[PDB]
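Visitor: Below is a structure I'd like to ask you about.
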Amino acid sequence: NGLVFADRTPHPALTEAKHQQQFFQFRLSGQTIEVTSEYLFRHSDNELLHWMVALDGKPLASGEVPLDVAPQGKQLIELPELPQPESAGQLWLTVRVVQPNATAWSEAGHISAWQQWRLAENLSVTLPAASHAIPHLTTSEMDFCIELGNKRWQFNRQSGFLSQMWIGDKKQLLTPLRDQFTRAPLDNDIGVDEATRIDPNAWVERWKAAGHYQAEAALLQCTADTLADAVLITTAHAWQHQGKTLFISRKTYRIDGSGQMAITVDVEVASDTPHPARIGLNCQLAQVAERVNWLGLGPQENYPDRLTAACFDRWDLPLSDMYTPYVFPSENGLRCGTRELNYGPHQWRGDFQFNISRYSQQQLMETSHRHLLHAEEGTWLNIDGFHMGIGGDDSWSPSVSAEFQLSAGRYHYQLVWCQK
Amino acid sequence: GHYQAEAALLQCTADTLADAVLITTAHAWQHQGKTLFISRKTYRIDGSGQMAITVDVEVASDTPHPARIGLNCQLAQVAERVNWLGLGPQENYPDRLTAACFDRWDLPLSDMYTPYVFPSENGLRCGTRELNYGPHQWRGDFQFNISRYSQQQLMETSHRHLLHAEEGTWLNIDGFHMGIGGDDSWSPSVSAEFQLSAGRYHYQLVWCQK
Ligand code: NA
Ligand code: NA
């Protein structure tokens, strides 16, 4: 149940605890930062505030101000006039409290606190430059095919899913892109303190009994249309278990002359089915790259009810860091609030949560120990419009608070897939 | 600049499909060089006569959260009854709807207006899946109000006895509507979970003739 592994390597949860247990609080009013000390005895005599303003990860301005706060006291820091850019995006302010000097318990340059705020946002009004190229649709009995030069997109008309993508003669997918509504259960979803308890109230059990893990997709609609400058595929799927419809998924895929595939997803969830762990898509990619790079919350694993410690910026990590090696395997390594994701030739833009690794949700839920996991061929990608909270208040009864359960009934998310 | 914000057209294409016409639009509401909202829509008129409207709105994170995200128009028809599947029968709002029940409700048009002495937004009904008015039917998941008074006349007139019924019927269909609040009435009282702060919004509507 540790914040650390037996060898004292941090679990991702530790960083959330560090952030929430901060000894300095911050408010932002206009250009003023108010820093309040939660110490009771010490003045801030080994602390400096670093501030940084960035546009979608791009550093615009930064600075340093010494901290001189009495225990329980306040210091107002006035920011210099910020040299606003004209280009579209969201400006983010980040502050960090840094300890310049080593102590008996920390190294020089130790970070004790941080915080972020959204500053100005400039919405993108300027149209994209109209591409000259135009995609073409090749219909067969079994498939819709879209080609754009080297690029090729294949929609299986029997299943209703994007079954394959081609760059010239190279395959991009090892498994089709399908809706996913389940996760490999966390310890908080399993809910039991004792071994032989088959607790009928736990999330995994409610999910198992409703047939979430074994629901079969049934195709309702799979049509293709040609527009002036794009091809539009439209699909509708029903997930059923024992005649009962749990989820309906309605999708458009819009492929334009730029080679961008725009996916719209609208999901209905039956109000009497237990709230799903996630509402997303997954596929097994053929590529295995070294680095994952994203504009979103990071660097560490973060979930909707555990993301306060994560900062929004441009993060770049090795693939292996995008997996969390919990001894008992589960859904893991998610990052939330992501606007852009980069992996090998692929780029996904939108507002989504994702995890990426060499292990399928299936392998993760079938394996009892982490050392028994084996890297699957290619890379498993889950991209979620929505993900349920993880809970934790205890680990033997449902603990995901109401506001983090997927209860809306109707959900919408949109993704742009392109090959940069 | 929310009240004086002017719609600027970005896109307006038409496309013929196998069994439908697809109109795609984009707009930006600006005030003094600042982009407040972007609205992206598709209209799909198919062979059965139904028009499906899909709306996706962006709100700048640094503009005050808007009062509503919706559509309005003035219908030519003045009918006797309003029939809806949703929350009712009385006026209800996102942070004042626990008393309302989900059912099929049928009231005279006049009942769809609440005569507050100082006129304001009024008569909203939430959680509506189907709205019927004369030959018109709207389906989806929306909030609406319907009356002879425009949002403009309501905000310009100071007493209820000075209001005149306009020509036809003003319809407001909202995908999202701000809470009313009221913990007090001299400071912002709308709780955070009832402010339209998501940044991106989505609703869909089917309009047909029954
Ligand atoms: Na100091
Ligand atoms: Na008024």
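To match Swiss-Prot, the residue numbers of chain A are left as they are there, and the shown ones run 605-1024.
For this deposited structure, the header notes the method as X-ray crystallography, 2.4 Å.
In case you wondered, yes, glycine gets a Cβ from its N, Cα and C as well.
Annotations per Swiss-Prot:
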MUTAGEN   A:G795 to A  It forces the apoenzyme to adopt the closed rather than the open conformation. Reduces the binding affinity
MUTAGEN   A:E798 to A or L  The catalytic efficiency is not increased, when the sodium concentration increases
MUTAGEN   A:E798 to D or Q  Small increase of the catalytic efficiency, when the sodium concentration increases
MUTAGEN   A:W1000 to F, G, L or T  Decreases affinity for substrate
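How about a rundown of where these features are and what they're close to?
Guide: In this structure, A:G795 (mutagenesis position) belongs to neither helix nor strand by DSSP; it is coil. Within 10 Å of the C-beta atom of A:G795 (mutagenesis position) sit 22 other C-beta atoms, taking all shown protein chains into account.
Around A:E798 (mutagenesis position), taking its Cβ as the centre, 7 other Cβ atoms fall within 10 Å, counting all chains.
Its own atom aside, the Cβ of A:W1000 (mutagenesis position) has 15 Cβ atoms within 10 angstroms in the protein chains shown.
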Visitor: In whole Å, how far is A:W1000 (mutagenesis position) from A:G795 (mutagenesis position) when you measure between their Cα atoms?
Guide: 4
Visitor: Could you round the CA separation between A:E798 (mutagenesis position) and A:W1000 (mutagenesis position) to a whole angstrom and send it over?
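Guide: Pair distance, Cα basis, whole Å: 9 Å.
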